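Participant: Can you read through this structure? Questions will come right after.
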Amino acid sequence: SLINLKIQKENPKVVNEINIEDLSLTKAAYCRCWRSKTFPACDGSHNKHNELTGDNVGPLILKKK
Amino acid sequence: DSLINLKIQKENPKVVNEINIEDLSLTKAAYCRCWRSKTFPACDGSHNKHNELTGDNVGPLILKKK
Ligand code: FES
Ligand code: FES
């Protein structure tokens, strides 16, 4: 049932705040699988998780107007 | 190690959500990273029960504006 295996395990609730107006990218993918090496950004690790596990998780994509 | 999402759109082989800056109403909006929210992709604090039951430490992503 653990979702997060390794990230900031000394912190009892990992919460990331992002300033959506400071997007340096036209879109930006944010991780919902707790496997990204760029966490809280998405690096595509979700694909390795889904393949390993048979899961169907993917990122939240933030997009500029 | 094992499944993260148990229930949400299991018919969909990859659940991706997009959000437009301009569609964000509030100065802050919480997005779920635990796959337990009844308002997915929004966070409704279901992570708290998940954390208490499993000894996990997951929390939402907060998008801040203005
Ligand atoms: S690396 Fe986790 S959702 Fe993409
Ligand atoms: S309900 Fe899932 S992170 Fe809050």
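Chain A is numbered as in Swiss-Prot, which gives 69-133 for the residues shown.
Method on record in the header is X-ray crystallography, 1.7 Å.
Placement of Cβ uses the backbone N, Cα and C atoms for every residue, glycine included.
As annotated in Swiss-Prot:
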type	residues	note
MUTAGEN	A:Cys99 to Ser	Impairs interaction with BCL2; when associated with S-101; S-110 and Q-114
BINDING	A:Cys99, A:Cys101, A:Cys110, A:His114	[2Fe-2S] cluster binding site
MUTAGEN	A:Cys101 to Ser	Impairs interaction with BCL2; when associated with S-99; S-110 and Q-114
MUTAGEN	A:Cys110 to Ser	Impairs interaction with BCL2; when associated with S-99; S-101 and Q-114
MUTAGEN	A:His114 to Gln	Impairs interaction with BCL2; when associated with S-99; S-101 and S-110
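Please situate the listed features within the shown structure.
Facilitator: According to its DSSP assignment, A:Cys99 (mutagenesis position) is coil.
Of all Cβ atoms in the protein chains displayed, 25 besides its own lie within 10 Å of the Cβ of A:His114 (mutagenesis position). DSSP assigns A:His114 (mutagenesis position) to a helical segment in the three-state reduction.
The Cβ neighbour count for A:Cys101 (mutagenesis position), using a 10 Å radius over every protein chain in view, is 25.
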Participant: May I have the list of same-chain residues other than A:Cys99, A:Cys101, A:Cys110, A:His114 whose Cβ is within 8 Å of the Cβ centroid of the recorded [2Fe-2S] cluster site, in sequence order?
Facilitator: A:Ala97, A:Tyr98, A:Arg100, A:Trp102, A:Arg103, A:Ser104, A:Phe107, A:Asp111, A:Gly112, A:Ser113, A:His117, A:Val125, A:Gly126, A:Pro127
Participant: A 10 Å Cβ contact count, applied to the mutagenesis positions A:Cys99, A:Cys110: which residue has the minimum?
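Facilitator: Sparsest of the mutagenesis positions A:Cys99, A:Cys110 by Cβ contacts within 10 Å: A:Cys110.
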